[PDB]
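So the structure is just underneath, and the comments pick up after that.
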Amino acid sequence: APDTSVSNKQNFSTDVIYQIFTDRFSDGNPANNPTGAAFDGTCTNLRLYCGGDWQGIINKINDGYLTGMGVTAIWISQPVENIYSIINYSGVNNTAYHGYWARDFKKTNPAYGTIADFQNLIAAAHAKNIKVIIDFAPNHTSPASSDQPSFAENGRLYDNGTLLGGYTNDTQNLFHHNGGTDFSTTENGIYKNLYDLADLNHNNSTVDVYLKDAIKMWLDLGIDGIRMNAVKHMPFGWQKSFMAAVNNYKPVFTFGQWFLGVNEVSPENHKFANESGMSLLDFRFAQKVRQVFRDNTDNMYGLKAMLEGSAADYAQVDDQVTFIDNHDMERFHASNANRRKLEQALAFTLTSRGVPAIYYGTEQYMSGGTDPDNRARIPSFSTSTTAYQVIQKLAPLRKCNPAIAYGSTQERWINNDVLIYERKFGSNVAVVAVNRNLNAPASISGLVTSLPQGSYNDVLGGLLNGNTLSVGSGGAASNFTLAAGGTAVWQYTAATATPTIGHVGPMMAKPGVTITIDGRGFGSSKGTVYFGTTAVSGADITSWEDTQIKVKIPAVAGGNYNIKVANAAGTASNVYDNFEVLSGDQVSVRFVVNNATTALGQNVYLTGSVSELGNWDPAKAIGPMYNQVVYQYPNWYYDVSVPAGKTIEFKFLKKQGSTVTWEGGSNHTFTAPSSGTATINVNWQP
Ligand SMILES: OC[C@H]1O[C@@H]2O[C@H]3[C@H](O)[C@@H](O)[C@@H](O[C@H]4[C@H](O)[C@@H](O)[C@@H](O[C@H]5[C@H](O)[C@@H](O)[C@@H](O[C@H]6[C@H](O)[C@@H](O)[C@@H](O[C@H]7[C@H](O)[C@@H](O)[C@@H](O[C@H]1[C@H](O)[C@H]2O)O[C@@H]7CO)O[C@@H]6CO)O[C@@H]5CO)O[C@@H]4CO)O[C@@H]3CO
Ligand SMILES: OC[C@H]1O[C@@H]2O[C@H]3[C@H](O)[C@@H](O)[C@@H](O[C@H]4[C@H](O)[C@@H](O)[C@@H](O[C@H]5[C@H](O)[C@@H](O)[C@@H](O[C@H]6[C@H](O)[C@@H](O)[C@@H](O[C@H]7[C@H](O)[C@@H](O)[C@@H](O[C@H]1[C@H](O)[C@H]2O)O[C@@H]7CO)O[C@@H]6CO)O[C@@H]5CO)O[C@@H]4CO)O[C@@H]3CO
Ligand SMILES: OC[C@H]1O[C@H](O[C@H]2[C@H](O)[C@@H](O)[C@@H](O[C@H]3[C@H](O)[C@@H](O)[C@@H](O[C@H]4[C@H](O)[C@@H](O)[C@@H](O)O[C@@H]4CO)O[C@@H]3CO)O[C@@H]2CO)[C@H](O)[C@@H](O)[C@@H]1O
Ligand SMILES: OC[C@H]1O[C@H](O[C@H]2[C@H](O)[C@@H](O)[C@@H](O)O[C@@H]2CO)[C@H](O)[C@@H](O)[C@@H]1O
Ligand SMILES: [Ca+2]
Ligand SMILES: [Ca+2]
């Protein structure tokens, strides 16, 4: 199967995701509708259930709406069972129509459907080449009150019907009871309840094994990816350990939700996407596109710097899931705004690196403010809109032109309003030109590209006023006028000669696990695959074809390697770096060091004998650790994914910049649990 196949659960860069708010899409089965106070078929009250379901989606998948648009993956509301409580948030009735208030992750939401329905959804989907991605919110359960258990369902957790426990009288400590977060610090928003939602406690063995068994259920049902909810609000080490279970069992494209403010650039965010096992939603990309194409708060130079920084700050920028809006932002298009602005922003996204994600309704010029106004019923299934035609024209390129799916980004012409960028991958080129100036044309002169000399038709065929391109030798483009608001796409595809790796996934797992290397020029015959200097050939290479390779990770020590390949003839490919070979199965262990005083600005870190602990390299040390919520300074703590049942030796450091101060005396030793979690307490040794 090629890289573009619907079966490729590891690669979503050749795809265009379509995010669906289940309740607000299409109610293909009124029988499952909630009733009375919780329901509103009129969908006039955006906080009540409107009735949308899996059958609605199947119906739309089957009647051509999605496939007509070229959409090739869908991201649906969390399928797990939510509470049934109708909560009055001060004179306003609220339902769990958004699938974020969980109660049982081992069952479905009757409103959406049953397992049978879900299975049918997956079937219908795969049959039309649309991958299926499900929201997943392992952070909390539902709204709860510790004293007032009569409130809602008390954030009660059920394991396939059996009560695990609830928020009040939480003796097992299945939940955290540290109050709510003010988002003041990263540890604050992790060990405190997001709003009033019962915060699950991952250090609890039950919680950890349960959320781990739960997602195996869904991987078993057939999902192609997972959209992790509120990743900045769950311990990171635990999350790596979650991704380890997933990847070491059944690996699937996973991206998390780490909200980034306007103009916000987080290294914490970058690091998470770089060493956690999952990519993330490109808020940086989204906010800047908005700033430039919608709010008019930054120009093309800002979008360009964004593209360049992001491309360097992200180990796998091609795994960041882009967008122009979503359920927590006002919808990109204002009733009063020039529709052409949403149009070019869409084209911009669809032709940019990463994995595009269109919020349901965008293509139908939907507008509205934040929650819940941005969550309305799709007022129309019209394939007769510019946005539609736009997505339909550009979405398919991510499959037929690798330059757009795996390419590099390079600016080739620019000013305050105009931006002409080139996407390149092998003998594949895509040049996109966008002029955000709604009232003025641009005189494009001296534009040079990588396009062979010839004539290139606007792929949008004039739709957004783009034009034909003329490229002489040098890849020099003839002078042209770039219409006010114009957007034109020019492209070229050809067979790649040398082996080129455009993608690899998963990017973190133990030896033996199978991995997918996608690109062009591999050739049909098995060749060689390298994890650093180690060669792997023949058998362990399960399948090999021109655009896709499937091979198991060799038994190399736990470390970070560079994946490379070479066709049968010995020709090597480029290096796809950042691969983490785990030391084996992962378990989340908490590390507490006591009386480790510091100076303001200096923080404690953990280092140890396995690569998961940085192999004694303080540069790769873990942290800094926390001393606010769970334990207080001078006591620091931290949850880390470590090799299961391994006997590890460790010590604590104190860094201030690259400057490090080793804990005194001897190394500590402990043995990781085989399953569940553990807690290692120790005093800092001077
Ligand atoms: O809101 C106050 C504080 O906010 C911001 O601080 C950041 C900081 O930038 C981050 O690095 C991190 O802080 C780390 C520290 O780096 C780390 O050293 C440790 O802090 C402990 C100290 O080591 C320990 O001595 C003691 O801190 C003292 C501190 O030495 C005193 O000087 C005094 O601190 C005050 C600062 O001097 C003052 O500037 C201000 O600090 C800002 C800071 O400028 C800003 O960047 O307020 C504090 C307190 O009023 O008193 C404290 C306590 O006696 O204890 C701390 C830990 O309690 O650990 C933290 C991580 O927890 O995060 C903070 C943001 O929270
Ligand atoms: O180099 C191979 C070495 O690799 C691994 O060592 C780890 C070690 O286990 C970690 O703790 C950490 O080391 C930190 C120390 O924790 C920290 O205290 C400080 O170390 C200083 C020592 O405290 C100090 O005594 C002196 O170290 C001496 C040491 O006492 C001598 O015994 C000698 O060391 C040899 C070992 O005996 C030998 O077994 C082997 O060590 C392995 C080790 O088993 C493995 O876990 O080789 C060394 C000789 O190369 O010589 C040193 C030199 O005086 O000085 C150090 C530093 O001033 O800092 C270290 C970090 O450097 O990390 C190491 C690996 O980096
Ligand atoms: O309590 C019930 C509410 O739960 C539901 O909200 C969801 C969101 O729809 C999710 O997309 C997600 O989003 C969170 C996000 O995880 C969190 O970081 C936060 O983002 C902050 C950011 O951290 C902060 O620093 C600042 O910049 O403001 C951002 C706000 O955009 O908030 C997001 C959503 O509020 O998780 C929550 C909870 O699971 C449901 O949709 C709501 O209707 C409901 O009230
Ligand atoms: O000819 C190469 C040149 O092309 C682009 O420069 C544009 C520039 O963006 C415009 O603002 C204007 O000045 O015309 C120039 C071309 O004549 C690239 O930006 C630049 O890197 C490149 O060298
Ligand atoms: Ca229904
Ligand atoms: Ca949390």
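All chain A residue numbers match Swiss-Prot; in order, they span 28-713.
When the header is checked for method, it gives X-ray crystallography, 2.1 Å.
Cβ coordinates come from backbone N, Cα and C, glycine included.
According to DSSP, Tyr127 (substrate binding site) sits in a coil region rather than a helix or strand. Under a cutoff of 8 A between CB atoms, and with a sequence separation of 6+ in the same chain, the neighbours of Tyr127 (substrate binding site) are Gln105, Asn109, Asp162, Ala164, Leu224, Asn256. Residues or ranges marked as substrate binding site by Swiss-Prot: 127-128, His167, 172-174, 220-223, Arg254, 259-260, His354, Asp398, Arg402.
Sequence annotations record features per position, and here Swiss-Prot assigns Ca(2+) 2 binding site to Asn166, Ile217, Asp226, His260. Residues within less than 8 Å, Cβ to Cβ, of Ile217 (Ca(2+) 2 binding site) and separated from it by at least 6 positions along the same chain comprise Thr208, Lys259, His260, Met261, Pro262, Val656.
Here Swiss-Prot flags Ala342, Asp604 as Ca(2+) 3 binding site. Under 8 Å, Cβ to Cβ, and six or more positions away along its own chain, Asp604 (Ca(2+) 3 binding site) finds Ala342, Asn587, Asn589, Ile590.
Annotation source Swiss-Prot lists domain 'IPT/TIG' at 526-607. When the domain 'IPT/TIG' (526-607) is classified with DSSP, helix, strand and coil residues number 3 helix, 47 strand, 32 coil.
Cβ environment of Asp355 (mutagenesis position): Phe286, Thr397, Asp398, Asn401 lie under 8 Å away, each six or more residues apart in the same chain. When secondary structure is read from DSSP and collapsed to three states, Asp355 (mutagenesis position) falls in the coil class. Experimental mutagenesis at this site is recorded by Swiss-Prot as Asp355 to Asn, annotated: Reduces activity 56000-fold. Reduces activity 520000-fold; when associated with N-256.
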So which binding-site residues are near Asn166 (Ca(2+) 2 binding site), with CA atoms within 10 Å, out of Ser173, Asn220, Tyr222, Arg254?
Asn220
Apart from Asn166, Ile217, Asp226, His260, which residues in this chain have a Cβ no more than 8 Å from the mean position of the Cβ atoms of those residues at the Ca(2+) 2 site?
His167, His203, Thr208, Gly216, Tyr218, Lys219, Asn220, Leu221, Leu227, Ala257, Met261
Cβ neighbour count (within 10 Å, all chains shown) around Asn166 (Ca(2+) 2 binding site)
24
CA pair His167 (substrate binding site) / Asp226 (Ca(2+) 2 binding site), Å rounded to integer, equals 4
How many Å separate the Cα atoms of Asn220 (substrate binding site) and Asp226 (Ca(2+) 2 binding site)?
5
Tell me the Cβ neighbour count for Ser173 (substrate binding site), meaning other Cβ atoms within 10 Å of its Cβ, over all protein chains shown.
18
